[PDB]
Protein chains: 2
Amino acid sequence: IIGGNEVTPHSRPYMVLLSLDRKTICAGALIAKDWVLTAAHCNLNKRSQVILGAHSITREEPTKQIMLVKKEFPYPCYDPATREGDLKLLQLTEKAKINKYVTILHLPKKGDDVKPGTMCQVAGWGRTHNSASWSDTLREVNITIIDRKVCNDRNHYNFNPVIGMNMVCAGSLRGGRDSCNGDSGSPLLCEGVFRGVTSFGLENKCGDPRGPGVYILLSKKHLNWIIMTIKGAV
Amino acid sequence: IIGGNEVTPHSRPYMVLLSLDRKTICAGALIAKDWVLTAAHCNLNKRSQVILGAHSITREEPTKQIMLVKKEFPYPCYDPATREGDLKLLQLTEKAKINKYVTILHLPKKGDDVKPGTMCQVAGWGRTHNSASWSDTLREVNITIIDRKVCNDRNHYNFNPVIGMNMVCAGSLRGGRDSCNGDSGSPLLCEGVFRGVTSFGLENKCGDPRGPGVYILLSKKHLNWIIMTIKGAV
C-alpha cells in the first residue's frame, strides 16, 4: 500500500495474509470459515501460508491462525494475459475459528458496477513509497474509483491493457494513493462493501498517475461462480 | 448484409447457412469436413439445419448439402452479457462432400490483430437496407477495420459495451456497409484470411456509423480452443 497508513492492529479482521514464499506475498479476504478469496495470479506452493488474525508478518501474534489450503479454485475463465477474471478461491483444510480478530467479509448482495468518484479502501502488506520490500504491519489507503473510460485513455492504461466491464479502476488522478506489489488479492471495499479484488497496476510504477489500481469487480457473473463453488464442493 | 451486393452463386463455397427456425437464421464457416464455426448466441433446435453449398434459402439447389448438428461446442468462457468470446463449434452428424461449391475455410496461422484500415468483407443471408426481410440469396460487403480505440470513443460504443482486445471492429466510418441480423456467425475475411466471427452491432441499426460491426477476433486463446476442441473425442 502506498500513500496510506498503518491500521489499528486487528481492526480489519477479514484480511488474509498470504505468505507465498520468501520473496513474495499476497492478500486475500475470508469470505467463509473455510474459504479465502484472492487473486488468481497469486501463486501458492508448499512453502506458502494462509495467515488470519494477523497484523505483523514477523511478530509472533497469538491471534494469528495459520491455515492450510485443502484445494485451489481458480476462476475457470481467468486470462493470465490481461488478468481478466483474476480471481481464485482457497478452500481451507479446516474451518477458521471466528472471533473478534478473525471475521468473515460478506459478498456483495448485487453485482452492480461502482460509480466513478466512489470512495474505497484497500489494505495490505505490500511495499510502500519509501521502501522496496513489503510492509511488516498491515496498511490501508483511501482511494477513489476512476471512470473506466479514463482508465483506458492516453493518460492511463491506454488500451494496454484494456479495462473491461468486469474491472474497476481506483486510486488518484494525482497518484500516491494506491496498492502495490504484495497487496494483490486484497479485498477492495467501497463505502464499506466488498466490491473487488486487487489485481494489478503498472510494474514498479505503484502510485504513478498513469497506473491507477485495477480490481476485479464482483459482478453478477463472478458472484454466481463464487457462490456455486462454495456449495459445489462437499 | 447492408450496403453490399449479391455474390456469384457459390463463389464463397465456405459459407454456411444456419436455418435455426422459421423466424431466425445465422451464418457460419466450414473449417473442417465435419466442423462448422459460428456464433455462440446463435441458438439451434432439434429441427435446425446446417445448409452447405447454398445460395438461395428458398430455391432448390443440387449443390446444397443439408446437414444436422451432432453436438454443440460453445466457447466455455463465452459471456452472453457482453457477447465476449461469442463462438460455437458445431459438429456435424456426417462429414460434407468437399467440392467446387463446398470448401473449407482455413484457420488463421497466427492470432494477430488486424491493423486499422485493412480491407475485409462479410457474406450472409441477413437483412438489407430498406428490406427488413432476410435476403434469399447470399450477399457480401467490403468493409474496413476501425481502430479499436475509435470503436470505443464517445462517438461510438462509448465503453458500453466495451470492445476488448479479443474483438475487432470493421465497416465504414460513414456507415452504410455493415453485417446485420442473420449474419451472426458469419466469418470475417481480411486480406483473404479468416480473422474473426460476426457477433453484434446496434439493435436494428446495422450500418449506423455510431455502431460498426463487432467481430470476435480469432486470437491465440480462441484458436487454441478451436484446435483443442476438434481433436477431442470424449
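Quick note: numbers on chain B are straight from Swiss-Prot, i.e. 29-262, in order.
Cβ coordinates come from backbone N, Cα and C, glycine included.
Long-range Cβ neighbours of B:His69 (active site, charge relay system) (same chain, at least 6 residues apart, Cβ-Cβ under 8 Å): B:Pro108, B:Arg111, B:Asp114, B:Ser212, B:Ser227. Taken from Swiss-Prot, the feature active site, charge relay system covers B:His69 (among others).
The active site, charge relay system annotation in Swiss-Prot covers B:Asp114 (among others), and the record cites experimental evidence as its basis. The DSSP secondary structure for B:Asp114 (active site, charge relay system) is coil.
A coil conformation is recorded for B:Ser212 (mutagenesis position) in the three-state DSSP classification, outside any helix or strand. Residues annotated as active site, charge relay system in Swiss-Prot, with experimental evidence given as evidence: B:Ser212 (among others).
Here Swiss-Prot notes a mutagenesis experiment, B:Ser212 to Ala, with the remark: Abolished protease activity.
Within 10 Å of the Cβ of B:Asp114 (active site, charge relay system) there are 27 other Cβ atoms, across all protein chains. Reduced to three states, the DSSP call for B:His69 (active site, charge relay system) is coil.
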